[PDB]
Structure formats: C-alpha cells, structure tokens
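Data block below; observations after.
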Amino acid sequence: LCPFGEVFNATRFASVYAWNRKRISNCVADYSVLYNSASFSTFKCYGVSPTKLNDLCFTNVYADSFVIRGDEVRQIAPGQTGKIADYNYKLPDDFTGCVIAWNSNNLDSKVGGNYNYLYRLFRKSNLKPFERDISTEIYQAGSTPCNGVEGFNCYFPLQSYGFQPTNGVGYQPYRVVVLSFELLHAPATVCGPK
Amino acid sequence: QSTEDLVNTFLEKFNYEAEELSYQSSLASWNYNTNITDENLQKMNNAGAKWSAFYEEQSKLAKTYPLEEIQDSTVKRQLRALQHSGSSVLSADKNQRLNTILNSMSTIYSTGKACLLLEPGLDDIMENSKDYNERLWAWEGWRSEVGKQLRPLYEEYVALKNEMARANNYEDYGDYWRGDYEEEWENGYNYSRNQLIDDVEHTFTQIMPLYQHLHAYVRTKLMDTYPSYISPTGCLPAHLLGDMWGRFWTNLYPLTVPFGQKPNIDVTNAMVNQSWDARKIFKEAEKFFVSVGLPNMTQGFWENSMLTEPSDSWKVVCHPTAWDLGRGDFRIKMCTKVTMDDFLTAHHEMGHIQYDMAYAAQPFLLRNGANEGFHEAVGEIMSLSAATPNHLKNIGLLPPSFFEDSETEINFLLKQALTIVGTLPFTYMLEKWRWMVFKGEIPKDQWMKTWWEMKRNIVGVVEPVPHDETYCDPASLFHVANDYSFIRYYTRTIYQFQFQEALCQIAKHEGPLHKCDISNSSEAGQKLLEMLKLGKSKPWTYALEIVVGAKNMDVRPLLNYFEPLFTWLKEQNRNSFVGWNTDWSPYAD
Ligand SMILES: *[C@@H]1O[C@H](CO)[C@@H](O[C@@H]2O[C@H](CO)[C@@H](O)[C@H](O)[C@H]2NC(C)=O)[C@H](O)[C@H]1NC(C)=O
Ligand SMILES: *[C@@H]1O[C@H](CO)[C@@H](O[C@@H]2O[C@H](CO)[C@@H](O)[C@H](O)[C@H]2NC(C)=O)[C@H](O)[C@H]1NC(C)=O
Ligand SMILES: *[C@@H]1O[C@H](CO)[C@@H](O[C@@H]2O[C@H](CO)[C@@H](O)[C@H](O)[C@H]2NC(C)=O)[C@H](O)[C@H]1NC(C)=O
Ligand SMILES: *[C@@H]1O[C@H](CO)[C@@H](O[C@@H]2O[C@H](CO)[C@@H](O)[C@H](O)[C@H]2NC(C)=O)[C@H](O)[C@H]1NC(C)=O
Ligand SMILES: *[C@@H]1O[C@H](CO)[C@@H](O)[C@H](O)[C@H]1NC(C)=O
Ligand SMILES: [Zn+2]
C-alpha cells in the first residue's frame, strides 16, 4: 500500500556524507517481496528475524539510502570502525533493523569517470549515532590558522569517487539501504498481511 | 599537533590523490599500446606530464618535515620514499644541458647505420653467420661508427652526474645507484652501500671453476668451425660469441652440443594435434597456479586482457608485458602462438601478475617488490618448475610411456649453463668498470686500456683489432647509452635458485634438484605468499629470511643445481688446458 518501491529503484541516489531519510507510516508492510528478490548481495537483519517481520508491528519505520564502495559495505554494522563508520554514517550498538546492498556497476559508472559521489575523510571528532554533517569548512591541522583559503596544512574535507566500469569488484559502486524500527507510546500502525 | 599527526594527514591526502592520476595515466598508456595511432600519443603525453608535475610538486612539499622526529617505521619509509629527489637540485641551465645530452645520445644510438641498421640487419648477421670476415667487418664497423661519435657526450655525462650526486650528499653517482639496497632497521636487519661491493666480490670467487670448465669446452669445440684462428691456450675473440657484445652465449648450442643425435623435449606437435588455443594455455597456467594454494584470476582479467593478434588492420607491438593499472585492474598483453616458448612465457607473466595481487592491501608508496631483483626472480621459478617432464606427463602433452634419458639431461643442463652461467662475468666486469670510472679511480686518458685489460683478466675475451682512446666500446650497449642500472641480473640469478632450493626442500623432493616440481604442494605455495604480501613495508632481509632462512646472498644453491654438469665437464678436460694466458693476441703475426 506504501512505497517500498520509490526507495529501491529510484533514478538518483544520494552521497554518503548527505544520506537521505524516508519515513513510512500508515501502511501494510510486505517484507516477503524483498527477501525473495534474489538480487541482493547482503540481507542481514539485527534485533529481529526476517521470517517473523510480518507478525509484530511498530509505529514508524525509517529508510536511509546512499552509495558506497564494495569493500566498505562491511562497515555498515554495529561496533565497526573505519573511515566511513566514524565520519559519514554510524549505527548504535543496540540496533534493530536490516542492511541491504547490491551491485550497481551497470548504472553508476562512466568511461570518463563519474565524479558526482563524494565522501568525507577529515573531521575533528567521531559522529554520534544517526548524525549528519553537511558543512564544508576548511579543515585545520596545524596551530596556525588559515583564513578560508587552502594552503599549508589546510585541506578541503571532501573527496570524490572515481567510478569507472573497468574497476575491480572491491572498487565498484554499491547501493545500500538501512531500515530502522520505531516503537514508542504512539499507536502501532504499520504492518501488513493477515 | 606534533610532527607525526601532520605527516599522517599529509600522507592520507597524498595516497587518496595519487591513485586517480596513476590510474588515468596507466589507462591512457594501455589504450595507446593496444592501437598505436596519432591521437592517442597526445592523451598519453598529457596524462604523463600531469602525473609527473603532481609528483614533483608534492615531493617538493614533503621535505619540510624532518625524519628524526618520527618514531614509527612505515611512516618513516613513506617519507623516505617521497623525499628522494634527482636532477631537481641543479640549476635550470644544467638540467637543460643534461636533458639535451641524454636525448641526443638515445637518438644517436637508436638510428645508427653501419656499412644496415642494427636491429634488423646486424643482429641477424651476428646471430647466424659462420664466416670470420663477415662477423669481423660488422663488429668493427658498428663499434667504430657508434662508439667514436659517442665519446664527448659520455665525457660530459659523467661530470654532470657527479655534480648531481654530490649535490645530494652522496660521494659519487655510482654510490647513488648502490643506494637501492640500503636498509635501516633494528640490530639484525641493516645493510649499507659499502657492503654490496664486498658481497658481490665474494660470490664471484665461488663461481670461477665452473666458468673455467665451460670456457675450456667451448674453446675446444670451436676448433673445428674455425680451423686456424683460435689458439688452444689463449682467450676467445670477442666476435665469435653469438651476439654483438657477448652478453649471452646461448647461440652456440648447434656448435657445442654433447650428443648431437638425440633431440630435446619439444611438445609443439603433441599440442597442435589436440586443437589447443590461447585460452587453453592460460587455463592450464591458472590450474597450475591454483594447484599450489594461490588464488584464481579475476573476472576482469578474462574480459579486458589481450591474448591474440588483431587481424582487423590495427597495429600493435605486443612485447609480452604484465600490467597493474590499479583499483583492482589486472591485464596481460601478449601475442600468443601455439609453441612451447609461449606456453612457458604464459607461466612467467602469470607469476608476475600473482605477485602484484598480493600486496594490493599495502599503502600506495609501498606497492612494489622488496628490491629491484625480486619481481623477476619470482616469475622465473614458475617457468623453471613448469617445464619438467613430470608436469608435461601429468598434463597430457607427453605420453606416459616416456623414458627420461640422461644424455638429454646433459644437453638440457649445458644449454641452461650457456644461458645463465655465461653472463655473470660480463655483468660483473661492466658494473665494476662503471663504478671505477664514476669514482674517479680511472684516469680519463686510460679508459679503453683498462676496459680491455679487465676483459682479458676476468672474462677471458680479447679484441681482434687494437683500439686507442678515440673509441668508446661500453657505449655500444643499450643499457649504457640510456642510463640504467645493470646489477639487477646478478642478484636475480642468485635469488631465484635460493628460492627454488628452499621451496623444493619444503616440498620433500628426492634426487637431483633440476628435476623438481612444486605442483600439488599447498605448504610450498603457502609459505611463498607470506613474503609476497609484505611488499616494500619491511626490509628485504626479512623477505629473504622468511623463505630461505638466511639474511644474505648465497651462491651454493646455484652450484648445487649444476652438479651433474660439473661432474661430467670435469672428465672431458683431461687432455686439455684449463685457464688462459693474457699474452696471446690475434694480430701479433
Ligand atoms: C524496482 O523496479 C524494478 C524494475 O525496474 C522491479 O523489478 C520488477 O520486479 C517484479 C517482482 O518483484 C517483477 O514482476 C517485474 O517484472 C520486475 N520489473 C518491472 C519492470 O516491474 C523491482 O521490483 C522494483 N523494486 C521494488 C518494487 O521494490
Ligand atoms: C649494522 O650496523 C652495525 C652497527 O652499526 C654494524 O656493525 C659494525 O660493523 C663495523 C664494520 O666495519 C664494525 O667495525 C663494528 O665493530 C660493528 N659494530 C657492531 C656493534 O657490531 C653492521 O655491520 C651493520 N650491518 C651491515 C650488514 O652492514
Ligand atoms: C595425431 O596423432 C595420432 C596418434 O597416432 C594419430 O592417430 C592415428 O590416426 C590414424 C589416421 O587417422 C588412425 O588410423 C590411427 O588409428 C590413429 N592412431 C591413434 C593411436 O590415435 C592422428 O592421425 C594425429 N592427428 C589426428 C587426430 O588426425
Ligand atoms: C577460481 O575460479 C575458477 C573459475 O573456473 C574455478 O574453477 C571452477 O571450480 C569449480 C569448483 O569450485 C568447478 O566446478 C568448475 O568446473 C571450475 N571451472 C573450470 C572452468 O574448470 C576455481 O575453482 C576457482 N578457485 C577457487 C580457489 O575457488
Ligand atoms: C582501438 O582498438 C579497438 C580494438 O582494439 C578498435 O575497435 C578501435 O577502433 C581502436 N580505436 C580507434 C580510434 O580506431
Ligand atoms: Zn619477467
């Protein structure tokens, strides 16, 4: 009844440092049309089981989508560290949700090199869970301040993914979706087949 | 905010910026090498220029951080790699003069004419002819018309390079070349530039008797082809050694064969009578590599690589090469046919590729071999192991009723000795002469005298025609006209047999070492990948000690490899003289 279709085959996905959030409510959740797609590399679910997802319901469900590398997919998990798990997107230790990813070489790759996907590699401190950063202020490494212009020990904080079709499997684009389940004092409204 | 966090951030940024440019340059180079047109040269040159400019600009900024303030090891090696600078510490005019000299020298060697150009014409005459005068005139003409015109350029070259080397806190340009073997580590794993000369000199005194016996069987077998031009007690003339210079003696097999009736093992017919194509060759190579515990080739290997000539009117060079473009891209380019030599070069290049995939996890600056001699020695042992009768009998190209005759073994060993043992004195003499010339020990007015005296004393080869100081004989070689180091081959030859004996011992093999096969031995291939993953992140003493158990070069395995040939060669010299007296010259009368 609700679009778990406009999150999965959308034309354009978002960068990892600016990850898009979509909330689904007042609907019937069909989780069998996803697990039997046979086109998903990873279908790991934490805190619940994929078989019992149809029985117990919740109030709200949150969906986040972005694009990362092939060998950075394993960092989307509780208690994992790395370049993208502390500066771009973090998950709490007590997680209840699913992580879904699949290969996207046929779409997000060009011969001249796609350059519209970015990620952040410099930051002063780690990110709290479910926190997003958009600022592009120049990063300061030394004690001598630089006034808004990059120079010695002053670096721009974002860099681009050079996706090309000839890259290896570990350097090819992957599309990742994360679902989280919300249960609070509001009435439970999202659940499906009877 | 210390002098380590800044270096770490700088290294992060450099590592993530260099990959893009390197990949683009490699892609452009491959595209040009696959088509060779007029529009691809522009792109290749643009990519190369941009990459070089970026590297120079970044290496300029990396010298602002001192080395002694960093306590970690990997970061110290990364800064040491990024802080090297050659020809960038000179005045602009001197650099321009040096570049002009180098370009002129390379061009003048490239298009030399003797009276037929070198590459198509003179090489065939040197390789195939059997006439004394026919070889003599070509040799003398090439040397006179090339060396005489190259003397002042090389006289200026040594002075300019000495100035460049001294500007970088070095003692000599030869001392600058020897720095590729220098190490700095804990107590038991250091290495200095001075010890390389002593290490090379000691290893050469343990090879002389075998070389003397090989010299005395060739001298004695060429009595017949040339009746009255070579003395039974003198040195061999330089223009009767199978090449223009004498670097390899491999073209003397038809003249010096122990038993000329029994042929060698050739499996071209038993391979064409089974409809084998190139894909079968590479599949067999992959099966051999996966039978020893190493992984399989990627899917992009089979789609992007070139393994045959294109017959659609596109021009290619396709000298066999192995490419590591980056970002998980591995390709092999070869114009494959259905002979046995291609079947062995397939294994060689697959070994080259297998070494590259191991250290892809290391940082950008540490993705190379331990030193300049490891990367070729790794690929040579695969070809050594993949040409034994056991492997051919298991594959199917050789019938199971085959019999291993000892005369064929002697033939094989003699051919291998002519290929391998005959080139060590040449390399040692050339490198020693270049080091002594650079160091200033040799006066500028006695170059050719020292050159030919050293030839007579060490390699036992004499000139057919006397030469004054107006010539330049070393410059006729390719690696001297274009500045390249030449000590790689000695070390590679030692290392390959070191590794082969170690792995054959691990495989529990019995009998002579030249009949060793490491197929279907997971332990042997599992130990070898321990050093392949290290790359350049640890000193090459670690890399040597992990596999063989020693921290220095040893020539004992090489002599153990040629033991049956040493035993048989010693017996046929009873009624002959071993050694040479350097008082005989073929113009005395
Ligand atoms: C996103 O779009 C693709 C097609 O672009 C959908 O693939 C369809 O899958 C269903 C089964 O789930 C098939 O019956 C259809 O034939 C497929 N193609 C089309 C064009 O519909 C995919 O299911 C969509 N994702 C969703 C709905 O979550
Ligand atoms: C590694 O370093 C040590 C010490 O710096 C070298 O050992 C010295 O070698 C010189 C050689 O002339 C001797 O005179 C010293 O007495 C040695 N000192 C000690 C404490 O042993 C060692 O040679 C170096 N390793 C290599 C391979 O050169
Ligand atoms: C490849 O060699 C085989 C081995 O002898 C040849 O096979 C013989 O071929 C003749 C004529 O076709 C037959 O009458 C024989 O019975 C074959 N002998 C055996 C044992 O195979 C063959 O001719 C060669 N090439 C091919 C396949 O034609
Ligand atoms: C590397 O990839 C090759 C691809 O062919 C694998 O070879 C296949 O292996 C399976 C069993 O794992 C066989 O059923 C196939 O017949 C093999 N293919 C061919 C063409 O022979 C090989 O196994 C892979 N290596 C590893 C270690 O998994
Ligand atoms: C480059 O080579 C491919 C085949 O190797 C060919 O199809 C293509 O036309 C070549 N490029 C040009 C510009 O002709
Ligand atoms: Zn090679």
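Note that chain A is numbered according to Swiss-Prot, with residues 335-528 shown in order.
Header lists the method as electron microscopy, 2.6 Å.
Just so you know, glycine gets a Cβ as well, placed from its N, Cα and C.
Here the residue is the original one, while Swiss-Prot reports the published mutagenesis A:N343 to Q with the comment Reduced viral infectivity. For the natural variant A:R346 to T, the note given in Swiss-Prot is In strain: Omicron/BQ.1.1, Omicron/XBB.1.5, Omicron/EG.5.1. Here Swiss-Prot describes A:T376 to A as a natural variant; the accompanying note says: In strain: Omicron/BA.2, Omicron/BA.2.12.1, Omicron/BA.4, Omicron/BA.5, Omicron/BQ.1.1, Omicron/XBB.1.5, Omicron/EG.5.1. Looking at Swiss-Prot, you'll find the natural variant A:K417 to T noted as follows: In strain: Gamma/P.1. For the natural variant A:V445 to P, Swiss-Prot gives this note: In strain: Omicron/XBB.1.5, Omicron/EG.5.1. The structure shown keeps the original residue. Annotation of the natural variant A:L452 to Q in Swiss-Prot: In strain: Omicron/BA.2.12.1. Here Swiss-Prot notes a mutagenesis experiment, A:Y453 to F, with the remark: Decreased HLA binding to NF9 epitope. Increased binding affinity to human ACE2. While the structure shown retains the original residue, Swiss-Prot records the natural variant A:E484 to Q with this note: In strain: Kappa/B.1.617.1. In Swiss-Prot, a published natural variant is listed as A:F490 to S, annotated In strain: Lambda/C.37, Omicron/BQ.1.1, Omicron/XBB.1.5, Omicron/EG.5.1. What Swiss-Prot says about the natural variant A:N501 to T is this: In strain: 19B/501T.
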Listed recorded positions A:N343, A:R346, A:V445, A:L452, A:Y453, A:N501 screened against chain B; CB under 8 A survivors are A:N501
Give the sequence-ordered list of residues that share a chain with A:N343 (mutagenesis position), lie 6 or more positions from it, and have CB atoms under 8 Å from its CB. none
Take the C-alpha atoms of A:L452 (variant position) and A:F490 (variant position) and report the distance between them in angstrom, rounded. 12
Between A:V445, A:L452, which of the variant positions has its C-beta surrounded by the fewest other C-beta atoms within 10 Å? A:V445
In all the protein chains shown, the tally of other Cβ atoms within 10 Å of the Cβ of A:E484 (variant position) is 11
In sequence order, which same-chain residues at least six apart have a C-beta under 8 angstroms from A:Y453 (mutagenesis position)? A:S349, A:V350, A:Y351, A:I402, A:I418, A:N422, A:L492, A:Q493, A:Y495
Can you tell which of the variant positions (A:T376, A:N501) has the fewest other C-beta atoms within 10 angstroms of its C-beta? A:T376
Taking DSSP as the reference, which of helix, strand or coil describes A:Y453 (mutagenesis position)? strand
Those recorded positions, A:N343, A:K417, A:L452: which ones have a Cβ sitting under 6 Å from ligand 1? A:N343
Which one of the variant positions (A:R346, A:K417) has its C-beta surrounded by the most other C-beta atoms within 10 angstroms? A:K417
Three states by DSSP: which one describes A:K417 (variant position)? helix
Across all the protein chains here, work out how many other Cβ atoms are within 10 Å of the Cβ of A:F490 (variant position). 13
In three-state DSSP terms, the structure that A:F490 (variant position) belongs to: coil
Report the nearest neighbour of A:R346 (variant position) in space among the variant positions A:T376, A:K417, A:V445, A:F490, A:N501, comparing Cα positions. A:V445
Which variant positions are spatial neighbours of A:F490 (variant position) here, meaning Cα within 10 Å, out of A:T376, A:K417, A:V445, A:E484, A:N501? A:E484
Taking the Cα atoms as reference points, how far is A:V445 (variant position) from A:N501 (variant position) in Å? 11
Would you mind pulling the DSSP three-state label for A:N343 (mutagenesis position)? coil
